[PDB]
Amino acid sequence: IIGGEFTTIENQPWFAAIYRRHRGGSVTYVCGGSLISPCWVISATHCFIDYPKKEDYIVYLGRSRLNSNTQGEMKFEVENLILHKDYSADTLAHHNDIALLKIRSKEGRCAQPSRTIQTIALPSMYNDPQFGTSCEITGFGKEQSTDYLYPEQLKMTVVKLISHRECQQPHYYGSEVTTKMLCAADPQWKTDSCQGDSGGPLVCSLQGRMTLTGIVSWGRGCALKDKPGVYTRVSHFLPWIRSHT
Ligand SMILES: *C(=O)c1ccc(NC(=N)N)cc1
C-alpha cells in the first residue's frame, strides 16, 4: 500500500495472509486474500501461477503482522488451489485474475469466527457502486515502488472507483482494461495498491453492507499519474465462484 495508514486485522478481519514454503523450508509472503466462507479464501491466480502446487502454501487468518505471529491467528493448509482456467496475462493486464483456496488446519477444521476472523459478503451479480465511490484496499505490499522490503504492519487506504470509459482512455490503459475489471485511484494519485498487495480485497459499502467489490490484480507501477490500480470485478465472477465452491 502506497500512502494510506497502518491497521490491525480487527479492521479487515476477512483478510488472509498467504505465504509459500521454498524447497529448503524458508517461507516468504506471496499475496493477500479474503475469507468468503469458513473453508474458502478468494485471491488472484497471478499469485500462484508460477508455483501451482497447493502443498507449497500457508494461509493465515487473524494476522496483522508479516513476520511475527498475531495473538488469536489461525494457520491453514490449502486443501484445494483452484486457478481460473481462462486466466491470461500480457505485459500489464491480467485477465480472469481470480483464485479459490479451500483451507484446512492440521486438525481438519475451517476458519472459526472471532474478533479477528470474519467472512466478507460477495456482491450481488453485476451490482457495483457508481464511479467516484470511495472503497478500501488492505495489504502487506510495498509502501514505495522503490522499496525492497514489505511493511511488517498491515496497511489500508481509500481509493475511488473510475468508470470503464475514463479507464479506457489513451494515456490510461486503452483496451488493456475490460468490463470484467474495475479501476480505482486517488484524485491526486498519492495512494494505491503495489507489489505484494495483489490477491487482496477492495471493499465497498453497498446498500449499507461491506462487500468484496474487487480483488487487487494489476497496474502500471504504483501511485503513478493516469495509471489507476486494476481490480478483478468480483460481481462478474459469481457463476465461476458458485460452480467451484
Ligand atoms: C499486485 O501485486 C499489484 C496490483 C496492482 C499494482 N499496481 C497498481 N495498483 N498501480 C501493483 C501490484
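Sequence positions for chain A are given in Swiss-Prot numbering; the residues included correspond to 179-423, in order.
Going by what the header records, the deposited coordinates were determined by X-ray crystallography, 2.0 Å.
Heads up, the Cβ atoms here are built off N, Cα and C, so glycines get one too.
Positions annotated as active site, charge relay system by Swiss-Prot: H224 (among others). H224 (active site, charge relay system) is surrounded by 24 other CB atoms, counting those within 10 A of its CB over all protein chains shown.
Listed in sequence order, the residues of the same chain lying 6 or more apart from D275 (active site, charge relay system) and placing their CB within less than 8 Å of its CB are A222, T223, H224, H262, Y265, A267, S376, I393, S395, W396, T410. What Swiss-Prot lists as active site, charge relay system is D275 (among others).
Taken from Swiss-Prot, the feature active site, charge relay system applies to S376 (among others). Secondary structure from DSSP puts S376 (active site, charge relay system) in coil. Counting Cβ atoms from all protein chains shown, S376 (active site, charge relay system) has 26 others lying within 10 Å of its own Cβ.
The Cβ of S323 (mutagenesis position) lies under 8 Å from the Cβ of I180, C372, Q373, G399, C400, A401, each of which sits 6+ residues away along the same chain. Among the mutagenesis results in Swiss-Prot, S323 to E has the note: Abolishes phosphorylation, proadhesive function and ability to induce chemotactic response; when associated with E-158. The residue drawn here is the original one.
Among the recorded positions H224, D275, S323, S376, the ones whose Cβ sits under 6 Å from an atom of ligand 1 are, in sequence order, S376.
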